[PDB]
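Engineer: To start, I am sharing the structure in question, which I have written as structure tokens.
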Amino acid sequence: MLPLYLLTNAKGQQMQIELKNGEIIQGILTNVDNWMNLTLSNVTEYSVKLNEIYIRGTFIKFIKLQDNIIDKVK
Amino acid sequence: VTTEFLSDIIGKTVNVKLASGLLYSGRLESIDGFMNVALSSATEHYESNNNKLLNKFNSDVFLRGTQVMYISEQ
Amino acid sequence: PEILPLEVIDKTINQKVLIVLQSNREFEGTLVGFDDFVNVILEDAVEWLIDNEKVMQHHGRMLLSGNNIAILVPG
Amino acid sequence: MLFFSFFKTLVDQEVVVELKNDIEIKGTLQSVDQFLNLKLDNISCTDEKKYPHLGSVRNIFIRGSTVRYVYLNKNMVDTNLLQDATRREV
Amino acid sequence: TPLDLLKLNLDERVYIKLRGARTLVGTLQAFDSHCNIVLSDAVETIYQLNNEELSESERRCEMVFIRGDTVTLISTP
Amino acid sequence: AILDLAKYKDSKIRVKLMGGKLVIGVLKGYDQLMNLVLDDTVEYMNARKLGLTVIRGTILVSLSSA
Amino acid sequence: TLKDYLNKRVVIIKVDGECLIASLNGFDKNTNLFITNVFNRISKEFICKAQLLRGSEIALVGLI
């Protein structure tokens, strides 16, 4: 099935996001839309603790999904 | 307003800068929706016209939409 | 209720404005007009290259394209 | 739609494709789509250093944006038909 | 209009500039709404600064397709 | 919209832009396209203070609370 | 199209530099690759059991 669909399914799961600039962004997913604009809660980034963040779709390189992405979603 | 401006500056000598820093000085033939410029008698320069002239083009020069940054005039 | 960016832009017409692009390049001058894509009409703009270098002084009306613009600062 | 058509017309064609990040690969073009992607059969060598670290990969899918050129010969491509098409369009 | 203007120099020699300092000279045989170019009888000239000195690299190709993302300027020599 | 900006309004937010940029400022206005209107704005490209500013939403990389 | 590439191990090279060996399990029109059992080509370094790869990054894909 689709990646977007999977993302939608996994609402309230941990995922480490990587951007084009360099930084690592760890957080639990809250909401997803058609262009993959990722909103995370309980957010922490690396080379800073946050309550909530907004992440753009095009700026992402990849998303390190957890091992139980098939078990929880599907 | 933009459209009006475009309409106005047809058949005038215009400074057109691209993303790389190449300033094009020449007579404006035409321009359309995505900001694709059509110059004529163009004389390209690095940054400013006071600096050295690299190449000269008597024929109708074409500047692409995504590359162009602004269209000024003398 | 909430203040729109478009409204702000409109308000800044016929006043001095500093338009910062995504690259380390800036433009300072008087605002004439705009549209939905933020394709700014800037009268007598001064081209700055930051980190400051004065590039070129424009004597006319500059159509600043809406792709490269990052920040718009009235005054 | 002109360019897509042209691409389609080049079905089954051994052609070299130079990508953005110094990757030059030869192959027999199979499938063509709206955004101008290339699936090439039988990947062969062009240069020694530029050609990437592959070996057993016989079928690929090139992302249409990352291609710099599609290196045709003078006996492998349309021209004034394309011109005509362009003229017809606005 | 600009596109239309480029219909004149079809089937004659042209000068095309790309991103990455890649000069391409041939004859214009194709373009479209996105400015994808196909040159015949062509010859490429690659400017490449290496080891703090200038050095051109000539790639001779009697035909070449060019994607519109790379294109910057089209003219005549 | 997925990110409601009513709670972020009248509070110091930290926004990122493309081409190596960082802009901290108090969120005064917003819209559906994520174009912001920041008051008390300070760009940290070390430092660069501004007055009332308008941030675009076609190159808005990231946004967080502060 | 990447319909023949589903449920099969594939070599995927990015725009920046890296190359990944992994099982492709999903695709869309924007070339966002849903991938399982991720590994690096040169390093042979296990990143993770599942991930999403954005279409902007994909320079090349290869069936194997």
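Along the chain as shown, the residues are counted starting at 1.
Looks like electron microscopy, 3.7 Å, at least that's what the header says.
Quick reminder: no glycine exception, Cβ is built from N, Cα and C everywhere.
Quick paste from Swiss-Prot:
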DOMAIN    D:2-76  domain 'Sm'
MUTAGEN   D:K20 to A or E  Inviable. Decreases binding affinity for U6 snRNA
MUTAGEN   D:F35 to A  Strongly reduces affinity for poly-U RNA ends
MUTAGEN   D:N37 to A  Strongly reduces affinity for poly-U RNA ends
MUTAGEN   D:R63 to A  Strongly reduces affinity for poly-U RNA ends
Engineer: Given the mutagenesis positions D:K20, D:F35, D:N37, D:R63, which one is most crowded in terms of C-beta atoms within 10 angstroms?
Structural biologist: D:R63
Engineer: Based on DSSP, tally up the residues of the domain 'Sm' (D:2-76) by helix, strand and coil.
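Structural biologist: Looking at the domain 'Sm' (D:2-76) with DSSP, the answer is 8 helix, 27 strand, 40 coil.
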Engineer: Mutagenesis positions D:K20, D:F35, D:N37, D:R63: which sit with Cβ under 8 Å of a chain C Cβ?
Structural biologist: none
Engineer: Express the distance between the Cα positions of D:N37 (mutagenesis position) and D:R63 (mutagenesis position) as a whole number of Å.
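Structural biologist: Distance between the two Cα atoms comes out at 5 Å.
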Engineer: What's the CA-CA gap between D:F35 (mutagenesis position) and D:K20 (mutagenesis position) in angstrom, rounded?
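Structural biologist: Between the Cα atoms of D:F35 (mutagenesis position) and D:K20 (mutagenesis position), the distance comes to 17 Å.
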Engineer: Whole-number Å distance between the CA of D:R63 (mutagenesis position) and the CA of D:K20 (mutagenesis position)?
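Structural biologist: Cα to Cα, D:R63 (mutagenesis position) and D:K20 (mutagenesis position) are separated by 11 Å.
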